[PDB]
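Notes to accompany the following structure.
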Amino acid sequence: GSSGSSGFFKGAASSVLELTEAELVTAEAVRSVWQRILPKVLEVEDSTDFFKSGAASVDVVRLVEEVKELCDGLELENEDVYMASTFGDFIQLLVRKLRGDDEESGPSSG
């Protein structure tokens, strides 16, 4: 088989998550959020930082709030944003929250 440049090591489907016919769509829905939000931003890549772009401390909640409507109550938090500023990374995190889905109802005072 292929020859040249060695590099064999256990690992079936690793590094970054793999979207899906569906997830892909969702990933695109989230993209619209960034775009819609970030004005100057003409395009949103996996290298586009939600911060560097031109997002404020409100967009953080907005993006989280927006994506929330995507999953309809996505278990996201400002932290997530502070963790995954870039779309590419964020997606992975999002997709992760998406894949999981379903939350564990707590005490909820109100």
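Residue positions begin at 1 at the first shown residue.
If you're wondering, the header gives solution NMR.
Placement of Cβ uses the backbone N, Cα and C atoms for every residue, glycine included.
Per Swiss-Prot, these features apply:
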type    : residues                               : note
DOMAIN  : 21-98                                  : domain 'Carrier'
MUTAGEN : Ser57 to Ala (Swiss-Prot position 354) : Loss of phosphopantetheinylation by AASDHPPT. Loss of formyltetrahydrofolate dehydrogenase activity
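Packing around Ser57 (mutagenesis position) is summarised by its Cβ count: 9 other Cβ atoms lie within 10 angstroms of its Cβ, all protein chains included. Counted with DSSP, the domain 'Carrier' (21-98) comes out as 51 helix, 2 strand, 25 coil.
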